[PDB]
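Q: Below you will find the structure I want to go over with you.
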Amino acid sequence: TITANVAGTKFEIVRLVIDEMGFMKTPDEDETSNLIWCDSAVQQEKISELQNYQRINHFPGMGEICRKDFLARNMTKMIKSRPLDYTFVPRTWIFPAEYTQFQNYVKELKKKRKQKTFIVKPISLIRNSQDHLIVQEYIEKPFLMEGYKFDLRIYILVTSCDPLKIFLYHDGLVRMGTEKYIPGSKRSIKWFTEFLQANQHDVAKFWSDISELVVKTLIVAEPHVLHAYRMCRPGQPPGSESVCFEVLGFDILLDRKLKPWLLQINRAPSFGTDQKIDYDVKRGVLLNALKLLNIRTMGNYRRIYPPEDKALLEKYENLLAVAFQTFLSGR
């Protein structure tokens, strides 16, 4: 009998799906359960305590891309190494660290008589301090849905970091604006792709661009995760299955040219269910994730790494080599 500890969640759909999968729920003090689910990120010590048969829904060190500042700092190191591969990230300056660096760019822009809008997050807007802010270039012309600016919440499953295996769910949430955009309603991505089709846009390239965005983003995180995981698990035999898996929420904005931009990654996305769209999408994300783990004592998921394209794998492997190289430089 396969069991599950579900004390770490507050979402019914998590409890529901796990119950539907055939898991037997343990008391909240049982630490020997096959499956361990916790909404928030987990202390690396807890991951170290696990046995090789157990599976927990968090990777140690994934916060290097899940933290907005750590994402920027690592993407910055990467862009200065492989710019032509990482153009999906808006220009970001970490305050109050690169306070001087940001001021110069505005001056250089002022010199060239060019205007640009900037957004500040943990939210406001700026154009023309000494605290932990974060300035970022504002995508001014986003893809509009009936005159509305919308957000893309896509879900990514990472089953292993050694070897790296990444899955992309072919559905998600669309958060349209309340008032029409000038330089809200909730939809599904399946609906949005149907929209793209009717308006004659490349849906295939949409997913293709999204997939490369995710893989290259996790490539940045891979050397941080792989190290940390091996630190937590020095009792894992050479080719033994991963103890960790993750459902990550990628927040993505599309521009007028339908180029996907990465805003942030959430390691603890809400799995609340108030609407039918919320139920169907999030149930499918969780249910198919557990099926793929195959905890035995796919559906709308697509494996984006490793890709079936041999030429693309070579590109990814080259970036991984770069990623691990820059990783050493920082230490």
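Numbering, chain A: per Swiss-Prot, residues 40-161, 170-175, 181-235, 269-382, 451-484 in sequence.
Heads up, header says this was done by X-ray crystallography, 2.6 Å.
Cβ atoms here come from the backbone N, Cα and C positions, even for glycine.
Quick paste of what Swiss-Prot says about this protein:
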type: MUTAGEN; residues: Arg106 to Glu; note: Nearly abolished polyglutamylase activity
type: MUTAGEN; residues: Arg205 to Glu; note: Nearly abolished polyglutamylase activity
type: MUTAGEN; residues: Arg227 to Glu; note: Nearly abolished polyglutamylase activity
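Mind mapping these onto the model and telling me what they sit next to?
A: DSSP assigns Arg106 (mutagenesis position) to coil, not to a helix or a strand. If you take the C-beta of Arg106 (mutagenesis position) and look for same-chain residues 6 or more apart in sequence within under 8 angstroms, you find none.
Within its own chain, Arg205 (mutagenesis position) has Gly224, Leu225, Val226, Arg227, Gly334, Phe335, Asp336, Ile337, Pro354 as residues 6 or more apart in sequence whose C-beta sits under 8 angstroms from its own. Annotation note: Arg205 (mutagenesis position) sits in a strand segment as assigned by DSSP.
Look at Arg227 (mutagenesis position): DSSP puts it in a strand.
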Q: Unmodelled stretch of 8 residues from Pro161 to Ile170; how many angstrom between the C-alpha atoms?
A: 7
